[PDB]
Amino acid sequence: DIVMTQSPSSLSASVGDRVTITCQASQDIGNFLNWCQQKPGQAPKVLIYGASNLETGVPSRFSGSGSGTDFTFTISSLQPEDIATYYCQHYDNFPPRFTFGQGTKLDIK
Amino acid sequence: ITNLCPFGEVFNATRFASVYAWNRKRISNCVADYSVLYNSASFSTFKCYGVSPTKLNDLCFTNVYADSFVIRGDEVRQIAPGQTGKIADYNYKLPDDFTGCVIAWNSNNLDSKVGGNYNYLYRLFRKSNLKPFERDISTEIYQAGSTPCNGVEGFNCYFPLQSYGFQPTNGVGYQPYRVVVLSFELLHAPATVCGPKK
Amino acid sequence: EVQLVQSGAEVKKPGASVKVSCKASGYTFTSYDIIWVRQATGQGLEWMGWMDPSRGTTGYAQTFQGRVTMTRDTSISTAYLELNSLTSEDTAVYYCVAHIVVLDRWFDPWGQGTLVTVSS
Ligand SMILES: *[C@@H]1O[C@H](CO[C@@H]2O[C@@H](C)[C@@H](O)[C@@H](O)[C@@H]2O)[C@@H](O[C@@H]2O[C@H](CO)[C@@H](O[C@@H]3O[C@H](CO[C@H]4O[C@H](CO)[C@@H](O)[C@H](O)[C@@H]4O)[C@@H](O)[C@H](O[C@H]4O[C@H](CO)[C@@H](O)[C@H](O)[C@@H]4O)[C@@H]3O)[C@H](O)[C@H]2NC(C)=O)[C@H](O)[C@H]1NC(C)=O
């Protein structure tokens, strides 16, 4: 059973700073990872697909790197609209099994 | 006549049939638009035969066929006229004077499974070669000479279908690929599919 | 363009059955798989199941296998999720989401969700 671990659980950073969130896979999943965001109340919106490619229409600030077991989600410059929770999302193909991490909230000081 | 052909349906299908069961679709009575297909950069391979990729929009086709299935990556060039090999000889063979286009794009994100795919089958050890454009779905045990079998497996009595081991961590060589090779009749009959024009 | 309009919030007594709808538009409904995910108050997303709108084949997580039934109606292009024997811990927001296949890519348009309240 694939188990993901997203850290840190929570963090704060002033606007415009570079923020990084790590996400470790219990078992190797190649690059079947996506990064999703949850603004308060709104439904999840997938931000990064493939762990490297940015979803169409997203600002270029967001980025994703890593592979194999560990992945990194990076915001180059924080902005007020970035307040939201952020989730890892590993997916399998034939049984469309979705597995999510514990999430992480961004709060500007 | 004015319609949008179901190229999206065949290309944007969730599940493609196995190579031994290569799915076939017939498209006619529509106005196709190959410009979108040609200009897309996602396709890893777009080699065409008999018709240059540029001027497809300028041709009226009697009737078009779309053959879709999956392939174990590296040996994608194996699908071509003349070219021989395992799957070409046993699963899917094109005629030497074939006219049409061959498409292929990496689909690791769409086919491979974390533990193992074990759901795409290709035939091995067929009695004889395979003629161009013919289906083969029989699942009879193959006798590799010597004594015959009766619904039994064993020495020289292998199963004819073998499954792939697609996984995310397999290397580009051993990653799934989807091929939707097309076919144009060019029979000079009353045209049914033609490109956009006034 | 793609919309996943969903039914409004509902309140049901414990042990009842809830039938949540999911309206989809802007794409061929009976061509791509649809899945469901519940987020419980104070907990992360949890994946419910999957339902092919064409063949009707379905699959569920083992944690609650047998407690749900996701039907469909291709005529109106709406998916349905039926959850029977509701309980207090079942109070969660359910997000119907299609699994669209762009060329060698999964595109996931989610719905606004539906908050289901189990109480007396
Ligand atoms: C497989 O599906 C792909 C995704 O298509 C979407 O999802 C499916 C399920 C349907 O709901 C479909 O309606 C959705 O669009 C599909 O890729 C899509 O292909 C269409 C064309 O067939 C593209 O539309 C054309 O886009 C270009 C450029 O678009 C840019 O801007 C938009 C603005 O939102 C961005 O979102 C894009 O990413 C691009 O940056 C337009 O120039 C073009 O306009 C011309 O055509 C229209 C008619 O469509 C005319 O009215 C105009 O006058 C122009 O002549 C189109 O609007 C669409 O962008 C594209 N989506 C993506 C994400 O790439 C793919 O084609 C399907 N498979 C195959 C084999 O086609």
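Residues 332-529, in that order, are what chain B shows, numbered as in Swiss-Prot.
Determined via electron microscopy, 3.4 Å.
The backbone N, Cα and C atoms fix where each Cβ goes, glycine too.
In Swiss-Prot this protein carries:
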DOMAIN    B:334-527  domain 'BetaCoV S1-CTD'
MUTAGEN   B:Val483 to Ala  Increased resistance to neutralizing antibodies
MUTAGEN   B:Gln493 to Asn  Reduced host ACE2-binding affinity in vitro
VARIANT   B:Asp405 to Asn  In strain: Omicron/BA.2, Omicron/BA.2.12.1, Omicron/BA.2.75, Omicron/BA.4, Omicron/BA.5, Omicron/BQ.1.1, Omicron/XBB.1.5, Omicron/EG.5.1; complete loss of interaction with host integrins
VARIANT   B:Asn440 to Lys  In strain: Omicron/BA.1, Omicron/BA.2, Omicron/BA.2.12.1, Omicron/BA.2.75, Omicron/BA.4, Omicron/BA.5, Omicron/BQ.1.1, Omicron/XBB.1.5, Omicron/EG.5.1
VARIANT   B:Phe456 to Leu  In strain: Omicron/EG.5.1
VARIANT   B:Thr478 to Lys  In strain: Delta/B.1.617.2, Omicron/BA.1, Omicron/BA.2, Omicron/BA.2.12.1, Omicron/BA.2.75, Omicron/BA.4, Omicron/BA.5, Omicron/BQ.1.1, Omicron/XBB.1.5, Omicron/EG.5.1
VARIANT   B:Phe490 to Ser  In strain: Lambda/C.37, Omicron/BQ.1.1, Omicron/XBB.1.5, Omicron/EG.5.1
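Long-range Cβ neighbours of B:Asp405 (variant position) (same chain, at least 6 residues apart, Cβ-Cβ under 8 Å): B:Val503, B:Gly504, B:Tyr505. In this structure the alpha carbons, written CA, of B:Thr478 (variant position) and B:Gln493 (mutagenesis position) are 22 Å apart.
Of all the recorded positions listed here (B:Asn440, B:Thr478, B:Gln493), the one with the fewest other CB atoms within 10 A of its own CB is B:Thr478.
Of the candidate recorded positions, B:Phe456, B:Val483, B:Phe490, B:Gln493, the one lying closest to B:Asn440 (variant position) when CA atoms are compared is B:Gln493. If you take the C-beta of B:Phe490 (variant position) and look for same-chain residues 6 or more apart in sequence within under 8 angstroms, you find B:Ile472, B:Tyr473, B:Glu484.
Sparsest Cβ environment among the recorded positions B:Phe456, B:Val483 (other Cβ atoms counted within 10 Å): B:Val483. In the three-state DSSP assignment, the secondary structure recorded for B:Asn440 (variant position) is helix. According to its DSSP assignment, B:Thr478 (variant position) is coil.
In sequence order, the recorded positions near chain C (CB to CB under 8 A) are B:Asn440, out of B:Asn440, B:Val483, B:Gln493. Contacting chain A by the Cβ rule (under 8 Å between Cβ atoms), the variant positions B:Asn440, B:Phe456, B:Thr478, B:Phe490 reduce to B:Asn440. Rounded to a whole value, the Cα-Cα separation of B:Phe456 (variant position) and B:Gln493 (mutagenesis position) is 10 Å. DSSP gives B:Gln493 (mutagenesis position) a strand state. B:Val483 (mutagenesis position) sits 16 Å from B:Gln493 (mutagenesis position), counting Cα to Cα.
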